[PDB]
Each structure stands twice: as structure tokens, then as C-alpha cells.
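**Student:** Pasting a structure below so you can have a look.
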Amino acid sequence: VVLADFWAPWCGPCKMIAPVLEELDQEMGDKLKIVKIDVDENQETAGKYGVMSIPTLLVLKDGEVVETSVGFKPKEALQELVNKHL
Amino acid sequence: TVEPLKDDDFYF
Amino acid sequence: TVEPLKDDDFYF
Amino acid sequence: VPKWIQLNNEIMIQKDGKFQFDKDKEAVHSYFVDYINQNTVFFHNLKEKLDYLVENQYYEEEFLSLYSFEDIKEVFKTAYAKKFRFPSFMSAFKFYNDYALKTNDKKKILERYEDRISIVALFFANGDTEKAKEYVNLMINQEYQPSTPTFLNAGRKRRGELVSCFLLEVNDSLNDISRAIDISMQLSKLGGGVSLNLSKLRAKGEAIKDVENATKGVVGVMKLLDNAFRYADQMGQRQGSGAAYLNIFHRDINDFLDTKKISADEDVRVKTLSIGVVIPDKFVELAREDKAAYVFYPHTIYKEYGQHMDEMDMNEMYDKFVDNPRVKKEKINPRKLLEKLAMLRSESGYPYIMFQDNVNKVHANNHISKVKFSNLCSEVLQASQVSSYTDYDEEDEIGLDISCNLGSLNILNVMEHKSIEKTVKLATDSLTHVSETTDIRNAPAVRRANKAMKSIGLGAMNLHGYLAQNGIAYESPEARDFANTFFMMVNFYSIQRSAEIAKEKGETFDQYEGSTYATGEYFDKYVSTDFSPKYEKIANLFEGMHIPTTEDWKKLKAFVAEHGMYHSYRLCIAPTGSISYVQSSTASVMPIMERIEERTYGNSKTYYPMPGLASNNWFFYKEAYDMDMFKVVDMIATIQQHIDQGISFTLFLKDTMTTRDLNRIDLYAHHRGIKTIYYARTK
Amino acid sequence: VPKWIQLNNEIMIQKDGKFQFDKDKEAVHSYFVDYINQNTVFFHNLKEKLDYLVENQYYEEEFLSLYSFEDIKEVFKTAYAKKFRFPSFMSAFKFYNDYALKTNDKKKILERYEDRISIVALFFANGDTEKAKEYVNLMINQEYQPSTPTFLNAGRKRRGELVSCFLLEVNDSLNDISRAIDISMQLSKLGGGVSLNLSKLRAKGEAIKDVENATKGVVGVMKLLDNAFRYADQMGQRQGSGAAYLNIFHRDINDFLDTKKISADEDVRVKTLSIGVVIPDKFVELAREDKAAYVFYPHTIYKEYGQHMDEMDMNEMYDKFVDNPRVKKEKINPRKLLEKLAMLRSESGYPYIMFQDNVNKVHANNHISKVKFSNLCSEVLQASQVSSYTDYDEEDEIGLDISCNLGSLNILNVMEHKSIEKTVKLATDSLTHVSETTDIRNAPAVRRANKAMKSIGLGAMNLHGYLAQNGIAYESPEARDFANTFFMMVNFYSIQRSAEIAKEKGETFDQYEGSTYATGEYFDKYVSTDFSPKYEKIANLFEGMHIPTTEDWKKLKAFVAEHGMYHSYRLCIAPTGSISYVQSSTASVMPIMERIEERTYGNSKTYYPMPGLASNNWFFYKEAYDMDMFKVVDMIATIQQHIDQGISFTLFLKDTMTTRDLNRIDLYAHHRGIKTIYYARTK
Ligand SMILES: Nc1ncnc2c1ncn2[C@@H]1O[C@H](COP(=O)(O)OP(=O)(O)OP(=O)(O)O)[C@@H](O)[C@H]1O
Ligand SMILES: Nc1ncnc2c1ncn2[C@@H]1O[C@H](COP(=O)(O)OP(=O)(O)OP(=O)(O)O)[C@@H](O)[C@H]1O
Ligand SMILES: Cc1cn([C@H]2C[C@H](O)[C@@H](COP(=O)(O)OP(=O)(O)OP(=O)(O)O)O2)c(=O)[nH]c1=O
Ligand SMILES: Cc1cn([C@H]2C[C@H](O)[C@@H](COP(=O)(O)OP(=O)(O)OP(=O)(O)O)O2)c(=O)[nH]c1=O
Ligand SMILES: Nc1nc2c(ncn2[C@@H]2O[C@H](COP(=O)(O)OP(=O)(O)O)[C@@H](O)[C@H]2O)c(=O)[nH]1
Ligand SMILES: Nc1nc2c(ncn2[C@@H]2O[C@H](COP(=O)(O)OP(=O)(O)O)[C@@H](O)[C@H]2O)c(=O)[nH]1
Ligand SMILES: [Mg+2]
Ligand SMILES: [Mg+2]
């Protein structure tokens, strides 16, 4: 189970989600991998997953996208989103 | 005022 | 938002 | 406060129930002794003064080179032999603050009154010592007063133009409008006021090269002219003043008037552009019968008939325009437009009202052109031909544009000296010299018309002063009889001097043969009616002076027919403003606004009683606002019949008199033959 | 709601979390089928259409007469042989609303896209059928887009001029100011934007012929020009846009800048005059060192040295001006002035920042004149000479006023066709034809410079669209490498075509021998530096195309030395904000403002996705506001080194950034060699 964060350095909401993902890694990092991808440097992956807004959070399970969340989310909402797929 | 003209102001 | 030029902005 | 100003304030300090009018002479004495004699540059001799003034670029050298120094010294002695003394402090204050030459730092005074008059006379004479002395006698007696531009700038290097007015015809093209802006600025930098005829400009919603509803009307051109006059503000010392005239049958007449409304937005309002409205007799007829009128789009008429709207007699062609489907117009209410004019004049004093048919009924040069518009002072009425200014590197068709060569007769000093003939002839010669020496290179039509028409303006001032100082009420029929006789004499001698100049130079004005002077139609009322005074009291005023008779007018008509006439126009009565103080005279032929003028100068309050005011003639100096405007119209129309151009006729209105009263005054002026109405001054 | 607009409204209705970009093709199909075909008048044959359009004053009969009807028919057939289909609804909507010929009542469509293109091609070829078909293939493939005036008005009778912009040099006189107003109104009547250089106008409070402190400065001229452009506003089709450019060392620079302040009063505020500021390297040096700077009075410099302030080298003459007691000046703070510039750009987007030394360090025609100002879009950087307009009946000294004939390459379509050389050469020929057929009788200097300089503007567009559709980030070094290579090839082929035209016609532009093209200084960096792509991904884009090497540039330099150059200026990148929609291209070389533009035309919103925007290239179409402005400056400086004129460089700023960030971007642009900065857009 992987939480992929599509972000950019200029994106205000993406700066707000960064500390939330660090807390989530401390609490769940034994069962959840967190991956960050910068859409300004990695346009091909953002295009492949059809990302048109940031932050976009993809929950992947064994390489397949099982859930998609757009915009800022608090920690508890990200935990609920990931715990469905653990 | 804004008194309008009548027909008798045109003959003297 | 007026922010004064503080030098080191003329050098890059 | 200064001693002279303090003494002047004792005029209103009443002792024994009477104003201390004798304190004013003490005010002049104190003013001179304490300020002028101390702050006038004095030279060891006239030679040193002349060398200092020419060398320091204060005077032109060309006009002084026509005289030997002996002649100039004799002229200056003649000026100072009179020992002229200003009789009121305000006269000396006006001269030594506005017209006296000062040093480049303005700290000192270079010119006395006898010095400015001598220099102006030397300029006028053009190398003639006897003529210069005659001009010196004429001006130091204060019989004749050259206009403010002429008096100020005659013989000075740091100057503008001696011409007071510029009347420009604006054709219906962008090139012509751009040239109008250029010429307006180039003539405003010269100092003279500029008036523009905008009746040829096509209205708002007209077509520019077959694309419809493209024009923004004459209001955009007024915006351009207003900002052009604001830009050419003459240092800001005197703000750039310009006039715009529009025929009342022009479609934009409502928007033309809407720019002077106080409630008008800044997107339409013009500030430095005075406005005048030209009213043909047809509009007055339409208003009289209370029938719907039509304002026409000028370019549709030009396309249909090949002629401009203002070049066609509206009294004849109004019906043709109305029943023409190819002529565009909208129905209006002529009485509503008259009421709008009356309320606009009540609120702001605008527009100037020009009765076109009143002007053209007695216009001598209708063959050259009909008078389509007036000047900024609403007193010049001359034939003008539009100039077709073409694209660059294409030859332009240059028309005729009017200019003011103004000068005023002081009626009081003219009739005290019993020299109506001599004063009128010398003034005509001086105005002819001013017109001839004027060469304006940036205004082609103005220069061409100055060379061709040779038109001058010889006005009169101090009419009310003379009448009140002779125990005649301004509204009294004796005053009108005196004005009739005096201005008939002035017209007689102006025509005589014009014919004499034509004989001596061998040339008349251009297209003179078609004028009523050549055909003799001008002299009809002069050879058929006797203008000698009908009152014994008035006839005694002209005693010692040969009043021209019917036979004398017949001889003058024969002389004009044989020899021609040098000036297309000779007489026009300007408002005669700030220079009226220097001459100690009432302004123009208008009645006095107030018996004692309350003026603010710096931190001081200055009082100027009208000249000759005292206890015996206090009620003869009736205030203009207290007068019956109908009798003032009668007076001006009596004067107007002897003036070939117009008269700057200002309406003096009380606060209680409504717009119907103003409209009644306007319609009575139209009925009595008044050509132009200048201002609506409400108290 | 119309069906096509509703289908276009479905773009943002996201299904499956993805935009429905396929609805735009449906939107354009609905638009055509339901509005365009129904509202297009059809003729039985092309002969009937051409006869109807010529007879009804829609087309000029002159340009169609050089071709036999079979030639025109085959040109139209090869225009329709492409079967061009608009890719987006906004392209067709913009074309058929702004450029397609409509009847006099604007109710039916007379011109298809393939008819506008055919008519423009027939105008360009001027009697050559093969060249007309070449132009048809060029435009129907959308490789080259003629400027909006050229595309809209080529071959039409109800037309203005084909020139998109004019640059006027205003001399320091009333005659020159009035003529500048006249020419501005004349050229705004023609539809082109007018830029005026006010740096030669003497400062406020200067002397007018020994009359000191009489001038109103350049701000009065700005008010005059603003009202002139309001008056000559193309009747309301599009508001008259004018530009005023002033050197930053002019005394009126603060008054010049205060015209765009919101707090400025209406008596000093202009509304239709875009303002631009010319910044020499001396000002940046003074601001960097924090020394107190001096703005100078131009008339004092003219009197002392005999040359206008903007005609001399500021970097050399600044110390001489400061040490000259006869040169009047006032002390300013250059850093405070820079902060004022930044805050003005943040609050209003003005002024246009022009780095004079960045223009003149690589300017090829410095011998003719330095580039003292830019156009209304801050991209036309050409040598100009001021015209000394004298009095009437006096011959004027006509100088050079810049006329810019614009044309845009669609980088996406040029690169996809592998036709840089042919497109650039055909566009150069078309611009040469536009310059030749353009005469302006009311602007002597514009006409003289059009005949002598033969300067053209060949811009480019869809840079960001091409990069994003090729998976290249606009800020990436690969994008800058592609811009370097592509614009080096464009410059190479433009120079080659200019030299070929000079050889064929046997004539070069006036004063070519003194230019760097003749001396070879222009080609030094091209014969020394190789501009082939450094990235294999970028080099693969130019596959099948011969990239000019160092040897090819040496051969071109020798060819130019032997045969000369027909055009003084060839390349200038205009914003092209209107024709970009029709060509389905991003505006200019600027990055896209919005991925999906939201536009309201009527009571319905019409979304325009960026050309080629999709899911796979969503993040390559990065919005300009989110991009680092330093990277955009780097891109434009990479492009600018291959453009002889300027580039309309718009700064896209966020509200979070301060005036110091704007100043930092300005100084980085100056340091990187940016010639002009157009706008400061804030989100
Ligand atoms: N009321 C006045 N109006 C005009 N100028 C005056 C007047 N009073 C004085 N002056 C000027 O001031 C000068 C000296 O004043 P003042 O009256 O003492 O002269 P004055 O020498 O007594 O007179 P006069 O020369 O007539 O014998 C005069 O020569 C004259 O130039
Ligand atoms: N996307 C489009 N771009 C431009 N013109 C279009 C477009 N869609 C329709 N039209 C216009 O409407 C007409 C009818 O459309 P349609 O595509 O059905 O025509 P067609 O000529 O039969 O097509 P095809 O190109 O498939 O042969 C076209 O000939 C063209 O003039
Ligand atoms: C007449 C006039 C000029 N000016 C300014 C604008 C012009 O750039 C400048 C030049 O005026 P000029 O027309 O050149 O003045 P001049 O030729 O009569 O005298 P000089 O050459 O010695 O100056 O004067 C005003 O600002 N307002 C005005 O009303
Ligand atoms: C160019 C222009 C003209 N006009 C008006 C004012 C002029 O009196 C009038 C004539 O302009 P013209 O310069 O005569 O234009 P034109 O010759 O192309 O038009 P046409 O052939 O039909 O006569 O158009 C405007 O109102 N605004 C403008 O921008
Ligand atoms: N001396 C002198 N006379 C002046 C001046 N301005 C005007 N005048 C007049 O010019 C005339 C010539 O005077 P002047 O040269 O002194 O003659 P003089 O008495 O024979 O030496 C006199 O009538 C003066 O009134 C001036 O500044 N100085
Ligand atoms: N018939 C027709 N063709 C037009 C019109 N406007 C542009 N065209 C184009 O001009 C060309 C003229 O060819 P055309 O006369 O129709 O040849 P035809 O098919 O043999 O009759 C065609 O390819 C059309 O696409 C029009 O109004 N009528
Ligand atoms: Mg015309
Ligand atoms: Mg000058």
C-alpha cells in the first residue's frame, strides 16, 4: 500500500499537506509507504495518472490505483482513506 | 425660475 | 506591497 | 497696508453722508510718490533709456530705426508736455501692473504712461514724425485707446501678436480639424483669443467614408480645442481662452449646449472653451409659431446639395431640407431649445447668441460670405471662407479667417475735445497699420484674410460715463439720440478714412466691387434719413462739430463709389475690459455694473468708483442690473445700426428674473436688430 | 444557449475525473453546421462571388486584376484542397467574429477561412499564381499568420492600413507637437497603434523663447495625445490605443509616471495613453551604487550641446551633464524611482520598461540612430530620426518614423512541417510586399521610413504550445535550447531572404553600408558560436531540417557583404493575442496565462482550452503565473539574441510577491539582455 503525493514547490496546499504526510509516516510507516513526486519535474507520470490538480493523493495497492483524493486533507481523513486498503 | 415662454413673448 | 530594494538584488 | 491703498479705502468711509471721492486723487498721489517714482528706472537722458531698452531686447529696433533720435525725443516731449495725471488710483494701478514695461526680474518699472504711449505712437506712425506726434496727442488726451494686445506689445520684442481675435473656419475633415487644433494653439501662443466655427463639422452618428454611426460629433472637436487652449495657456499668466460657435440648426446643438451644464459629467464637459450659438431668423420663426423644428446632420446636406449647411440660407432652404428624404434630421422643439438657451445663460452665462439674419441683413460683404459665427467676445461679424486643408504634400485650399485689429474711442474725451473726425481717422490709420504689419505664418487663412479684407475694429467706450457726467440717463431717449448721432459720425468718418486710404494706396479690399459700399446699398439709410440730434440738449453736446448731413452722406457715397473702400470692416465695439481702467472709462458701451467696484488685490481691498462719479451724478450712474434690459437693447440697437460689425452686448440680469425674462430680452434684441448677445450676467 | 456554446461548456464538466476536451471538436462542428454554413451566402461559382464582392465595394479591383480568373480559381481550389478544419470552437468563433468578411448589415458571412486566406495570398503574390499558391499553402497549413491588420484588410476596400503599429518622434516645438497630434489621429484613423517619443520634449517649467517657467512639460502633450486618441478611436470598434515613451532621465519622469496613478487627479491623469519608460544602463548603475541621480531638463541640454538629450549617449554624457552648471537638473533617488516603477507596474501594469543599452548594444543600425523608444507593444526597436516640422509655407525636415509590418510564425506548425526555411522566406516576401504596397500620405516621416528602411517584423508564436505538445517544460533548459536553435534558424533564413531580395531588386535599405550587416559585426557571434541543439531530445525535433552551422553562417555573412540586406529590421515578436485563437496557438513566445481560458461573449461563457491541452500534457502547460519569472527571463533572453528587434515580454506575477520581487525580475531581465518588458500581470 502506497500513498503517492503529486505536488509542486509553488503549490500552497501542497506545502500544507507536507507536515501531515510526515506525521502519517511516523504513525503508519510500517504498513504504508509514502511517495512524493514533483509534477514540475515529472510531467510524464502526472500525465499517465491523469493528474490535473495538486495536491493529488493516489492510494496504490500492488501497482494499481484503488483510491484518489484531490486537494488538502487532514491526517485523520488520510488515515481513513489508507486504512480501507491495508 | 424656469418659466416657459408663451405666444405673447414673440411679439413686441 | 512596497518592499525596498536592499542591494544584492542588483547582483545575480 | 500701503498708504495709497489705505487712502483708497477711505472712499467708502462716509463723512457727512457722502463718499470721500476726493480721497482717490490723494490715493493716486500717494501711489505714485511712494511706489512708482521710487521703482521706475530713470536714465540720464532718453538716448540712454532707448539704448538700454533696445539692447536688452525690450524693444524692437526696426520701428525705432525709422526715426532719427531728434524725432523720437520730440515725440516723447510731446507725450510729457501734456503732463498727464491719472485721476483715479485704479487707473495707475492697472497700467503699472499690466501694461507698463518692467525689468526682466519685475522688480522695477521701465515704462511710464507717457513712455508706452510714445512707443505705441512711434510704432503706428512708421517713420512719420508729425503722424507720431498726432498719435501721441490722440493717446495722451485719451481720445483713442489701442486694444490691450496692441497697446501692450507695440514696439516690444518680448511680445505676442497685436491681433486680439482669431476666427477660424473648421471644415468637415480630420485634416481640417487637426489644422484647426494646430492653428488654435499657434494663435493662442500669440495671446489673442481664438473662435472656431464648428457648424460645418458633421454631427454625432454620421458616416466617415461610408461606414455609418462613426462620428462622435462636434463635442469631440470641442474637447480637442479645449485641451489645445489649455495647453497654450500663455505661461498661465492669462489662461488660453477659446470660443466655439455652432449653428442652432446643427444636429449637435443640444450636445453643444450640454457641455456648459454644471451637472454635465467630466466626459462631456469643456472648461476653457466658451460656446456660442448662431440663431438664424428661421429658428426664431419656428419658435414663434410653436411648430416642431428640425436639427439637420450637416454631412447629409453636404452630400445632397454639394454645399455646407451654414453656407445656405436656412430661411429659404429649411423646407427643402425638411422635405428631403436624403437629408437626415430629428424633430426638436424650438421653444424648448430657446428655454434651454435661457437657462444655460442664467446658470453659466453661455452660449453667446448670434442672430445670423440680423447680422446678414445689413452685412456689406455677403458676396464674399455670410457671417456664420462671431469671435470670443461676440462682437466681430465678418465674412469668412472655409479652408480645405488637404493631406500632406498636397496643396491646401486656403480660405478666409477673421482677425481683430481693435481700438476703442473714449467717447468722453472724444467729445470733450470736439474731435470725432480727427480721432476716428487717426484710429482708422493706426488700425490699418496694425493690420498691415501683422504677418502670421502658422495660420494661412488668417494671414490671407488679413492681407485681403484689411478689416479693422474701431470700438467706443465710456458711453455711460459720458452720459452720466453730462446729466443723461443711459435708458433716456436723449442718450439713444446722442448714441445715434455720435456713432453715425463715427461711421461717417471711418468710411471716409477708409475711402481716403483706398484713394491714397490705389487699392481697396479684396472683392470690394461686390460689397454694398460699391453698389451704394450701404448708404441708403444714410442718404435717406437724417441722424442729427432730435434733442436740443443733445445737439448742444455736438456744438462746434460738423454733424454729417444727408448731403454729406451723399458726397461720401459718391467718394466711395469713385475711390473704393480700403477696409472690409471698420467698426466693432469690444468689451474694453482691463484697459478701461487705464483710460478712466466705463467698459465698452455697456452700462456700469456697480457704482463703486470692490476689487481684491493681494491682502488688500481696493475700491474703484466709476469715473466722474459724485453726489450730483450719483443717480445718473445707474447700475446695469437696475436698468431695464429692453431700454439697453434699444440703446445698443441704436448704436448697432451705425456699426458694420457687432457689439459685445452683455445682459445684466437680476436674480429674481426668470428664464422667460431672459428669453424675452433675447427675442426683443432679435426684434430690434441686435446682432450678437455676449453674456448673461446675473446678480 | 446556442448548441455550440453548450457543447463547449461541456469541457469543464468532468466525467471520470477528466476534462471533456473532445467536446471542443463537437462544439466547433455544431458551430459550423448550425451557424456558419447557414449564415454564409453561397454563389453558383467563384466568378459570381468575386464579381459581387468587387462591385459591392468589398474587394479592391486592382489587386485581383493582375490574375486571370483561372489563376484565382486554382488558387481558391488549392486553398480548399487542404480541407482545413478548425481544431477548436474558439478558433472558428474568433475568425468568423473578427476577421471573416460580412455583409454591410453584418448579418451574413461572405468569406470562409479559405477565402480570406486566398484573398490575402493573391494580395501578397501580386500577379504570380505560383507564389499565390505558395502563400495559400503557407497560411492554410497555418505555418505563417499575417498580422491582424494585414489578415483582416488585405484585398479589402473598406480597409485602413496593413501596418499594425507606428512610432512617432515628437520634436520640441509647438509645430512639431501639433503635427504629432495630427499624425497620431491620422494613423489611429488607419487603425494602427501609435507610439510617441516624448523624451525630446522639454521639461515642465522650462523657457519658451526667453519666457521662463512657461512649459507644461510632456504631461500636457500626453493629455493632448490622449484626447486625440480618444477622438480618433476608430469610431468605437476598438478604443484608440496610443503609447507615450519617455526617457528615465527626463525631468518629467515622475510626472510622466504619475499619469497612471489611481490617486492622480483628472487634470494630470491620462486614460488611453499607455506609458513606457526608457532606462539606460546608467540609471541601473546609479541605482545599484545607491548614488543620488539627476533627471535633466532637455532644453538646457539642447541649448548647451546642440543635440537632444535622448540623441546622446547617457552613459558617457551623464557626468558631463551633472558637472555642467548650464544644464538644469533636479536630484532624484534612482532606487526610489525603481521602486516607484515596480509599484506602478504592480498596480496598473505600466510603464513599459525599455532598457536602451540592452537594445543598442546589439542594434545593427546604430549609425542611423539609436533606438530611443519602442512601440505600443514594446517589441518594435528600430532606429528613428525626429522630423523638424517648420511653419506653414516652410519646408519641413522630414525624418524617419518607424512603421512596423508584422507577421507571426506558428512554431508548432512550422516545426511539424519541417519548413523553417520556406516559411521564413515566404513570410519575409509577404512582409516586404506589405511594406511596399503601404503608403501613408498624412505621415511624411512614416512614409519616408517605410520607403527607405523597408523594416518588417517577423514574429513567432505557439512556442509554449509546441514545447508542451512535445513534452518540454517552458522553464526547462531543453526549451531554451530549442528556442535558441529555432530562432537562430529563423534569423538565418530571414537574413538570407533579405539578402536575396536585395540581390533581386539590386537595392538595400537606406544607410545599409554603415550597419553591422555590411561590416559583418552582426555575424560575429554566429560565425564564432554554434547554435545547434545541445540536447538529443531537442536535436531530434529538427530532424529532416538543415540547421545552419558556423560555415553556413560564414557563407551567409559573405553573401550579405556582397549583395546587402533589403530590410533594416526583420524579426520582432508581437503579443499576437487575437490571431492566436484563429491559428490555435499560444500568444507570442510568452507562456500560457491559463490552461483553460474563461471568456464571456454575450450572456454565455465560452471556455478555450489551450492548443493541444490534454491529460498527458497537463503539467507541461504550466500557467505563466506559477512559473519562475527568472526562467521566463532566461527563455526570452535566449530568444532575444536571435531577434534584431524586441520581444513583447509580459511579466506574470503573483499577488504574494512584492515590489522588490518585481524590481528583482526587472534587474535580472536587464542583466540577461532583455530589451523591453511589456506588462506586469498580477493574479
Ligand atoms: N495724480 C497723479 N497722477 C499721475 N502721476 C502723478 C500723480 N501725482 C504724481 N504723479 C507723478 O509723480 C511725479 C511727482 O509728483 P508731484 O505731484 O510731486 O509732481 P510735481 O513736480 O509737483 O508736478 P508738476 O511736474 O506738474 O509740477 C509727477 O511728475 C508725476 O510723474
Ligand atoms: N471542424 C470544422 N472545421 C471547419 N469547418 C468545418 C468543421 N466542421 C464542419 N465544417 C464545415 O461544415 C461543412 C460540413 O461538415 P462536414 O464535416 O460534414 O463536411 P464534409 O465535407 O462532408 O466532410 P469530410 O471532410 O469528412 O469530407 C464542411 O464542409 C465545412 O465547410
Ligand atoms: C507654445 C507652448 C509651448 N510649450 C512648450 C512645448 C514645446 O516642446 C516647447 C517648444 O516651443 P516652441 O514652439 O519651439 O517655442 P518657440 O519656437 O517659439 O521658442 P523656443 O524655440 O526658443 O522654445 O514649448 C508649452 O508647453 N506650452 C505652450 O503653450
Ligand atoms: C477620422 C475621424 C473623423 N471624424 C469625423 C470628423 C470629421 O469632420 C469627419 C470627416 O473626416 P475625414 O477626414 O474627411 O474622413 P474621410 O475623408 O475618410 O470621410 P469622408 O470621405 O466620408 O468625408 O469625420 C471623427 O469624428 N472621428 C474620427 O476619428
Ligand atoms: N531723462 C529721461 N527722460 C525720459 C526717460 N523716459 C522718458 N523720458 C522723456 O523723454 C524726453 C527726453 O528727455 P531728455 O533726454 O532728458 O531731454 P533733455 O532734457 O534735453 O536732456 C523727456 O521729455 C522725458 O520726459 C528717462 O528715463 N530719462
Ligand atoms: N461555387 C462557389 N465556390 C466558392 C465560393 N467561395 C469560394 N469558393 C471556392 O472557390 C473554388 C471555385 O471553384 P468552382 O467554381 O466551384 O469549380 P467547379 O466545382 O468546377 O464549379 C471552389 O473550390 C470553392 O471552394 C462560392 O461562393 N461559390
Ligand atoms: Mg473629408
Ligand atoms: Mg522651437
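We're sticking with Swiss-Prot numbering for chain E, so the shown stretch reads 6-688, in order.
If you check the header, you will see the structure was determined by electron microscopy, 2.9 Å.
Every residue gets a Cβ built from N, Cα and C, even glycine.
Pulled the feature table from Swiss-Prot, pasting it below:
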BINDING   E:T153, E:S169, E:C170, E:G198, E:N380, E:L381, E:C382, E:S383, E:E384, E:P580, E:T581, E:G582, E:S583, E:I584  substrate binding site
MUTAGEN   E:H255 to Y  In ts-A 73; temperature-sensitive lethal mutation
ACT_SITE  E:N380  active site, proton acceptor
ACT_SITE  E:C382  active site, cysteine radical intermediate
ACT_SITE  E:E384  active site, proton acceptor
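Surface or core, plus neighbours and distances: that's what I need for these features.
**Tutor:** Cβ neighbour count for E:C382 (substrate binding site): 30 (other Cβ atoms within 10 Å of its Cβ, all protein chains included). E:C382 (substrate binding site) falls within neither a helix nor a strand when secondary structure is assigned with DSSP, and so counts as coil.
A sphere of 10 angstroms centred on the C-beta of E:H255 (mutagenesis position) encloses 26 other C-beta atoms.
Around the Cβ of E:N380 (substrate binding site), the same chain contributes E:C170, E:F171, E:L172, E:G198, E:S200, E:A248, E:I407, E:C409, each under 8 angstroms and 6 or more positions distant in sequence.
For E:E384 (substrate binding site), the number of other Cβ atoms no farther than 10 Å from its own Cβ, over all displayed protein chains, is 28.
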**Student:** Measuring CB to CB from E:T581 (substrate binding site), give everything in the same chain under 8 Å that is also at least six residues away in sequence.
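**Tutor:** Those within reach of E:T581 (substrate binding site), by Cβ under 8 Å and sequence separation of 6 or more, are E:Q150, E:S152, E:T153, E:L411, E:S413, E:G464, E:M466, E:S590, E:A592, E:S593.
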**Student:** Whole-number answer please: how many Å between the C-alpha atoms of E:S583 (substrate binding site) and E:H255 (mutagenesis position)?
**Tutor:** 35
**Student:** Using C-alpha atoms only, work out the spacing between E:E384 (substrate binding site) and E:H255 (mutagenesis position) and round it to an integer in Å.
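**Tutor:** Roughly 22 Å, rounded to the nearest whole number.
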**Student:** For the binding-site residues listed here, E:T153, E:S583, which shows the highest count of neighbouring CB atoms within 10 A?
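**Tutor:** Result for the most crowded candidate: E:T153.
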**Student:** How many whole Å apart are the CA atoms of E:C382 (substrate binding site) and E:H255 (mutagenesis position)?
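**Tutor:** That comes out at 22 Å between the alpha carbons.
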**Student:** What number of additional C-beta atoms lies within 10 angstroms of the C-beta atom of E:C170 (substrate binding site)?
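**Tutor:** Looking across every protein chain shown, the total is 27.
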**Student:** Quick check: in three-state DSSP terms, what is E:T581 (substrate binding site)?
**Tutor:** coil
**Student:** Could you check the recorded positions E:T153, E:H255, E:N380, E:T581, E:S583 and tell me which sit with their Cβ under 8 Å of a chain C Cβ?
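**Tutor:** So none of them sit by chain C.
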